[PDB]
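Trainee: Encoded as structure tokens, here's the structure I'll be asking about.
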Amino acid sequence: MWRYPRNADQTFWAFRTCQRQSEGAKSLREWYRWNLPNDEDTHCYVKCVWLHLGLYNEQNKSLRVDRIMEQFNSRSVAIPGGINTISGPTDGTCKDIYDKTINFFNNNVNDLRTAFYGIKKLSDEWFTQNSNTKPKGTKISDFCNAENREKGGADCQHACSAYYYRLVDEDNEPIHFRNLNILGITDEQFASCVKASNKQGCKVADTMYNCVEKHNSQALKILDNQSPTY
Ligand SMILES: COCCOCCOCCOc1ccc(C(C)(C)CC(C)(C)C)cc1
């Protein structure tokens with residue numbers, strides 16, 4: 001189950017993972033400077049980030065306005081105006097989710113960057129003060145191989161890596177929406193790993209890790225290779 005508020009590693013992962021999933025986009029460079037142009041790839045990049053932050057409810061096709069507000073409150077940032085526009089059901093398209101949130105973004109850019117650690121100084125401070133989280137610049141394998149993290153406090157073998165690959169969340173619950181298609185894992189294959197993982201504790205993480213590796217032996221190696229900055 002997802003935890004809120006989202007921390008600086010969790011927000012960083014959502015941005016970078018969604019950037020990788022749209023890496024051929026014409027507007028990629030604009031996203032780097034916090035500009036979200038009105039084009040299809042940007043629409044779907046925006047939907048991806050809302051989803052990967054844990055802020056899109058796929059069941060009612062609505063933003064988790066309650067958790068968005070919690071992020072502001074937890075970060076001591078004033079609640080922005082215009083919340084009504086981002087609230088309520090969408091039709092599920094990238095276009096609709098973009099249209100419902102673009103003014104909210106454009107009208108509150110720097111407060112949103114503050115609340116979601118989108119400022120280098122604020123992110124650097126979070127990581128400095130949370131040394132038990134994988135630092136930027138360090139690979140998942142190198143971090144999780146240290147301090148017996150892969151054991152998960154028990155007898156596991158991939159407890160830490162499965163978390164940082166986002167196969168499972170902090171609760172060792174599988175992350176159902178994870179997209180590893182470009183790594184050679186189809187949606188059906190990933191779903192089968194989720195289903196294979198009534199297991200309990202970090203055994204869910206190990207089951208997800210082993211199942212993914214079984215489908216494609218390189219996929220998790222690629223995520224590890226990408227992991228210094230995701
Ligand atoms: C290599 O370094 C790349 C760093 O880029 C990280 C910043 O990502 C770019 C910003 O992109 C977005 C994506 C989504 C959003 C939304 C609209 C979803 C708002 C948000 C993040 C405040 C919830 C805003 C900016």
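Count begins at 1; order follows the chain as displayed.
Header lists the method as X-ray crystallography, 1.9 Å.
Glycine is no exception: its Cβ is also placed from the backbone N, Cα and C atoms.
So Swiss-Prot says this about it:
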BINDING   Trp31, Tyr45, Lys136  thromboxane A2 binding site
BINDING   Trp34, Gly118, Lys136  leukotriene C4 binding site
VARIANT   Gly82 to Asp (Swiss-Prot position 100)  In population from Kenya
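Please go over these features one by one and say how buried each is and what sits next to it.
Mentor: Every protein chain shown contributes to the tally, and the Cβ of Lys136 (thromboxane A2 binding site) ends up with 15 other Cβ atoms within 10 Å.
Take the CB of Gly82 (variant position) and look out to 10 A: across all protein chains shown you find 14 other CB atoms. Classification of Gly82 (variant position) by DSSP places it in coil, neither helical nor stranded.
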Trainee: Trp31, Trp34, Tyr45: which of these binding-site residues has the sparsest Cβ neighbourhood within 10 Å?
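Mentor: So among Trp31, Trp34, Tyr45, the binding-site residues given, the one with the fewest Cβ atoms within 10 Å is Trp34.
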Trainee: Calculate the distance in Å between the alpha carbons (Cα) of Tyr45 (thromboxane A2 binding site) and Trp34 (leukotriene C4 binding site), and round it to a whole number.
Mentor: 12
Trainee: Checking the spread of the leukotriene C4 site as listed (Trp34, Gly118, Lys136): what is the longest Cα-Cα distance, in whole Å?
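Mentor: Roughly 20 Å, rounded to the nearest whole number.
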Trainee: Between the Cα atoms of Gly118 (leukotriene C4 binding site) and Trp31 (thromboxane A2 binding site), find the distance and write it as a whole number of Å.
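Mentor: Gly118 (leukotriene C4 binding site) and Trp31 (thromboxane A2 binding site) have their Cα atoms 12 Å apart.
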